[PDB]
Amino acid sequence: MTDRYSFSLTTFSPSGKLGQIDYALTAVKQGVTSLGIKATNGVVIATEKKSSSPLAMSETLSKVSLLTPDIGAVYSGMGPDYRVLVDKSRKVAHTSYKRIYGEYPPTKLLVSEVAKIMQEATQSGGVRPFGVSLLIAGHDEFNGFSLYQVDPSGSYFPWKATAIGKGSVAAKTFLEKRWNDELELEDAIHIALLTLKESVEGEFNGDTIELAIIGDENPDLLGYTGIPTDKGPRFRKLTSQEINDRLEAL
Amino acid sequence: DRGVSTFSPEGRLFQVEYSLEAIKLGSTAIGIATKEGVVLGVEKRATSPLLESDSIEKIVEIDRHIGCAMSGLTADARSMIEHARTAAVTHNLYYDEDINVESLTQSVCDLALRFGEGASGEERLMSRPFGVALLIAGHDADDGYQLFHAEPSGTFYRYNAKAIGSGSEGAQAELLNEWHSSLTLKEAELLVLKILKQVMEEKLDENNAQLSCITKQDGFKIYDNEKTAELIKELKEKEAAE
Amino acid sequence: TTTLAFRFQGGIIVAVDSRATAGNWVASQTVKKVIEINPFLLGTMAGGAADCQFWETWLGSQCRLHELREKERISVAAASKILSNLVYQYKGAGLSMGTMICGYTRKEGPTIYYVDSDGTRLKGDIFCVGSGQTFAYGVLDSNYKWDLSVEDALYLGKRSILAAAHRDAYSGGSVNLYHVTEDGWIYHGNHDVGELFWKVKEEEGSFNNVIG
Amino acid sequence: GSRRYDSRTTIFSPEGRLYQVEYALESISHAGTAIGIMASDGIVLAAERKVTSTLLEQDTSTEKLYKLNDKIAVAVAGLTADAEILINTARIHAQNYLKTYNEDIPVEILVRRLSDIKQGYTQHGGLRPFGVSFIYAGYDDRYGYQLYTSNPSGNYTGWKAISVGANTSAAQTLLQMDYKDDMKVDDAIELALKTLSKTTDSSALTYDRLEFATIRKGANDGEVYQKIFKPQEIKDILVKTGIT
Amino acid sequence: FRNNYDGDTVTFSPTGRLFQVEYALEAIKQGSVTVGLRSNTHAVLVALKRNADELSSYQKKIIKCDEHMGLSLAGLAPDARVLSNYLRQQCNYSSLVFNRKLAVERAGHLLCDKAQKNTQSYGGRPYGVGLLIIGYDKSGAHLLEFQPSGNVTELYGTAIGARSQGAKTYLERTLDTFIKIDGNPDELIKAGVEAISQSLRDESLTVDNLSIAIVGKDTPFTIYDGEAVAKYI
Amino acid sequence: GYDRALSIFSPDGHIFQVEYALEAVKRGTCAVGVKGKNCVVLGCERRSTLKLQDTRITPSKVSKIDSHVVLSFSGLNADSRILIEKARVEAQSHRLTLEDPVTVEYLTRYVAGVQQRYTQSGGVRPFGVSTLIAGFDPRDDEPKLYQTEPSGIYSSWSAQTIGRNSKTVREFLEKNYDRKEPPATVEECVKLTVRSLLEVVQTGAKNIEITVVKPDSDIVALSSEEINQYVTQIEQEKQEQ
Amino acid sequence: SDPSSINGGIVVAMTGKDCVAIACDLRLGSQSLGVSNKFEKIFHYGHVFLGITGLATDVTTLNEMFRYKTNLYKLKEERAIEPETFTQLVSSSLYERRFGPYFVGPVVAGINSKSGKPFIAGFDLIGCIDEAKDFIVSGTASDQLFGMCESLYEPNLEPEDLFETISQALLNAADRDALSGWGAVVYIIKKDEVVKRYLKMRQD
Amino acid sequence: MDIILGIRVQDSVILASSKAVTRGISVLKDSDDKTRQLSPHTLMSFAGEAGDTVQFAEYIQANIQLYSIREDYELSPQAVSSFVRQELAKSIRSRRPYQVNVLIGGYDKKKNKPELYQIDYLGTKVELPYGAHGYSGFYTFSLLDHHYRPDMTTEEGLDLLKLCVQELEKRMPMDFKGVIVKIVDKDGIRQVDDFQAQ
Ligand SMILES: *C(=O)[C@]1([C@@H](O)[C@@H]2C=CCCC2)NC(=O)[C@H](CCF)[C@]1(C)O
């Protein structure tokens, strides 16, 4: 027994490529399209809920995950890899930040933590890189709203708007045409729905699409009252109904 | 690839056999055991005239009653010598007596097969076998003068005379005819000097060859160049004598 | 116990008593309190018999190992620091030792290091260790001269131990003498204190307060 | 066993070269170029951002210039994620030194340590090396302004001007051509931009594709100041130097 | 074929074989011959010591493990040392903890188990030596044959090493005879030397070439070499 | 965790990884050392693949291990640092426990042991470095010069060279160095060292650095001029014929 | 025996109108022996101030630790740490040594650079936070300080007035403590500027 | 305890340390030098527990000499004192703490000023014009508080120390067998072989 794979599984090829990272990126390309758009007063991330069977209950599978009360994530590529990455991200936000400073980490730093975890699977012994690309959207007092992309290599970059997966090329092109630095959150949501429609083959409704935003504080989602400084989470997943309402104004 | 402790189809350990090949490429070393002591001689074999020949140490003291000569990847012998010296001194601390030559040899040979990448038997943390063979010579009250050949195989044989290194097969054949149970220390000295001269590429002199011995009375001693130069001169004369 | 060592023109004099006691019980009158580390190095033992005997013998093994490794005689400074550093690793565990490491090397000349279980290591000219030390110091301090002859130095050391053997209940039995030269130490006998006392009293005229 | 799948990242080629280091360097040669130029009154760090989009958020971006200390900074060429790992440990070594001696860490001490970390991945552990090359720009009171460089092998050297990443051969020749010992920070700033401008594999050299930094000793103060130019600041210096 | 499945002991061949183990067994065959046989009162070990040169010694092939047990080896000497040392410790443990002499059958089980571990785990190698164990315990005389595969068998007599088949057929023939040589060691040994000479070819067993060991009823395992074996040549 | 045997024997009895470690040494800049009657000189060459370096801060080729001993090398630079650091640490340890600085042979034997160890330890490759260690034993005036290589082998030389084209410069030294009358002067010793380097450096005043070591911790490195002067006086020895 | 009574010293922090003040004595003794009259117990990381009383070796160590941590914080966060955040950092750093604590009594003072709100806090040796609105005391003369503060203090004092108050609280408390005194320094802190004044007091 | 005094004058730092080494009932040595040179311009004096004292001093000496060789530079006195304080601050919370108190006297060749640092075994460090460890301060500080001047010459400093030692020899119960005095300045460290009657 005993993991005896203490050597890297990702290494440099004569051309300077890191094969396993490239292949991981290839897996991401086959993944369902997901995207994110930053507005002046919010950020939206969305993706398609590609139900693998009509007997499956799509709700019991959230591709859009809350990491902190002001940060959420979405992805493209291997769902299982994403699921564990979310468990680890939620935990590091605590162990490496909240337990130290008594406040949640700012979007860029948590992204940095996630990225590190991914970088390590690119060099540590006996592992393969994560086959996913994430899009993290969040908000923190001193940085405002932000949107980041994290790739299998562990590299990350901030975006005004972007898409990953299957039809990223097309979707990115469509976003560049509609994006401006004056979009309000509702505008971004609308643009998100339009961009996502081009990537969806079949049914396009609030049961096949998953969408969340980082916007104003939801004091109604807090669960308690009595502390003025605690106003509620900025992260909010939209309901199937809320989505359909906006699809009629499509 | 292939494990470092893999068996060949003929029942031999590859790394050990390949080890023996490196030892064949080493400088010649010869030992002769007599009832008057044991002689140990080696071929310095310097690689350049600028190399100070006396900084070549292929004959070393283990303890006052034990000396040893090496052949092969000599850098590999340092930890072996170290282990040997520690073993001899440790024995004396625990038993207030000298360690027997055979026990000292058996202890050095115990390190031999301690190599591999995780062999289920203990913790053999050594990536490859030693690439050097040794001639351990000494004296002890129970078995008198003794000469041992310790190989990277962990096995050690006792000999009346033995040669190791590049000219071993030839030198050994010579020792076969020259050795007899009544040789005197002086005869053994000249005899070792003569065989080294035959197998050495260079013309043997007191600078590219070195002699030593161990006697019950004075223990292990390395002959200084002057002492050897004379013995060399004496050898040339007896040879030119017929 | 009374042990002493001093440096002089002829090298080093080492003198010790040979009594062992546990409380008021005289366990022995013939114990060795000098360890012959090797032909050139001597060590004195005060405090715990086992501790000194064990570690000073072990020291000898370290010295030998050094000489095989460096093909050169170990210095007294280095030999004494091996013991010192070893003992220091055990600080607080309860080792009990007061010792003198004595040697004569070409490089250093006559050298004496005091080494104890507290981790103290002192180079010096004169040292006395043991319950009888103060007695030996009085005799040594008032008769010591660097220009003493090997003969007189030997006597001074023997006399100093005698002084202590007489007054100190824990010292006595016999006196063991050593002379340390650059070529090694020379044993100078075992002198029963019983006989030695009377002889010295008569010949010297000292110990007048004792009826003989 | 596992041996079967071991790439053996730390062995010599028959020519005495380290495969992985060589391949990592190959990887680095495709990274956006970074330049370092040391003047009498300061140091200039300039780098070209590899790949960009209209939607990329440049104001919040940083992929080549990192602050290690208040007196030391580095320009990166290679895998950003690998770089951050090293940058973080470097930032920690600096503070360990500060806490121990109550003095900011001399530039070379920090560079040597980081290079030693790199060298390790080269001789033991069976892991791939970091695909990163650094240009260190710093200041200390023993050697004043200093410029260093370290690559995957763990080797480092000091320079008056140097570059890492893509087209270093070309970039180096241009620098060796116009560099002068008595240069001034402003001269160096201009030389850096011109050099990148000629080696770029892109159409034009715009501000949105650059990162710029300077370590100067602001006369009106007496202390050292690091300046990591902002998008608009780069855009300005770009028009001034005659590149618009 | 074979070449692809014999790189280590953790690999079965398509027919269910373990080549590394088999190759180890080959080291035994290459080893000098040694014979073991017993009556109801004694057990004897006769081994042919092989020499390197005519200037070399004839390597010892018998190791005492306790006052009532010992063995003979054929193959890698070092491995025999490791295995006998382990046996010495097990005999010792039995005495110190239970004040009980280790049963020869128990020793055989222990050796089998120790060898087995070196045939199912990566990184290790099988032992490359064969062993013949003789002893006298609470159930009389015993003779055991140990193989690196981990297979240990109790026999009335046997032989391992080069040309061992000679002595083996002889003993399988002489069976009814020697098994009754009770109360007479010299006879049992002579029968042992007669079985071993049945594997000669090269030379003839000399004084510094023959090695004999015996154990039994009132005889603690003792080894005879040289002059002491002269009266059997 | 990683303990793969990277340095093992091949059928012909060679350890290729140690062999290839030497190839790395042949590739490194040349280094030479010659002992006079009262000093030892160490000269190294300076590459020129790239020139625009800051000589002030760029690591020099000769390193002090203690105040009376220096070390130069040919091979992987990154690798040398590891050995230099270990040697320096060992030098202080030896002073702390023996109350005496290391002899040159002791320090050499130490570095060599570290190198040997990296040839038969799992998970590590041998050092791609060969060294020249020179100095004077404490309270001794006899010059010392030793050489070590990847395998861990070491020995003392009257003069020696390592690195690229060391074959060439060694020949020069073999037919230009007389053990009967070693360079009786710091000056004529430094000259012989520069002469030997010029056989391969091909005019390189700034491509040649010398360091002189004298008894009692007297160590000093020459400046471009001081050396350039030696070069000049030597080119004339030629032309004047 | 008592680690918090070996070296001596006090620290006091107060809030005022759009300002905060933190002061300390300068003594460092060895029981009854005065050793230094220049041992300041107030430090600052960016605009956040930290006063630490107790065992001097720990006061020095803690300062070096927080300088180290706030330096890394700034390099990653790209902004200077705030009073509220730093207080949490102090608290968790102290609790991390719950069963082998630093023998100190930290006090934090500063103005939040974004809300302009004045902030002060005290801690016990294991991190328990006391976030007072008025004042915080610490040291070998903390009883005396409580007495001085509970009487002399009043809300919304202007910087120049708070200076007189904080100083009189410090000074008179120190003169009733054998282990405090030998000088004193007061810090007046505002959003834009910070003034440091050394006071004149008895030297016995 | 032993006598450990330090005085920082205009251009140098002087350290006076008692010569006696007493063990129980007997004074074993009267020429003990309780000091170690850490670097050409940095001297450290020490007192405390029997074995810890020298072991610690030499350990620090070894580390600073190693730093000097590696960097071919001499750490400033402030840097060295910080290194020492941290070593002692780790030691106090270790299994068996070093019970050693020290004075570090060094000449900062960059600032061109002498510096005196007092650090106890807990890792308590302070920079002073003059200092001491143990009871020494109790008898001498009133004298130093009185006669000390920042512009004193090395000669005036020696005279002030002499006065301190005389007070120590009059009022202290133990015979510390005089002191060894050492001066540290821009030219290094030297010993005043003549203080037995200066
Ligand atoms: C002297 O030190 C004592 C001796 O018994 C031992 C015995 C052998 C050699 C070392 C010294 N040690 C004692 O503990 C004992 C009583 C002390 F009070 C002794 C006789 O003085």
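Note that chain C carries Swiss-Prot numbering, so the residues on display, from first to last, are 76-287.
For this deposited structure, the header notes the method as X-ray crystallography, 2.4 Å.
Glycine is treated like the rest: Cβ placed from N, Cα and C.
Annotated active site, nucleophile per Swiss-Prot: C:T76, in sequence order, evidence recorded as experimental evidence. In this view, C:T76 (active site, nucleophile) is surrounded by 26 other Cβ atoms within 10 Å of its Cβ, with every protein chain counted.
Taken residue by residue with DSSP, C:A124 (bortezomib binding site) is part of a helix. The bortezomib binding site annotation in Swiss-Prot covers C:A124.
For the mutagenesis of C:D126 to N, Swiss-Prot gives this note: In DOA3-1; decrease in activity. The structure shown keeps the original residue.
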Annotated recorded positions C:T76, C:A124, C:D126, filtered by Cβ under 6 Å to ligand 1: C:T76, C:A124
C-alpha spacing of C:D126 (mutagenesis position) relative to C:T76 (active site, nucleophile), in angstrom: 15
Number of Cβ atoms other than its own within 10 Å, given for C:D126 (mutagenesis position): 18
Close in space, distant in sequence - C:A124 (bortezomib binding site), Cβ under 8 Å, 6 or more apart: C:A95, C:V106
Helix, strand or coil at C:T76 (active site, nucleophile) [DSSP, three-state]: coil
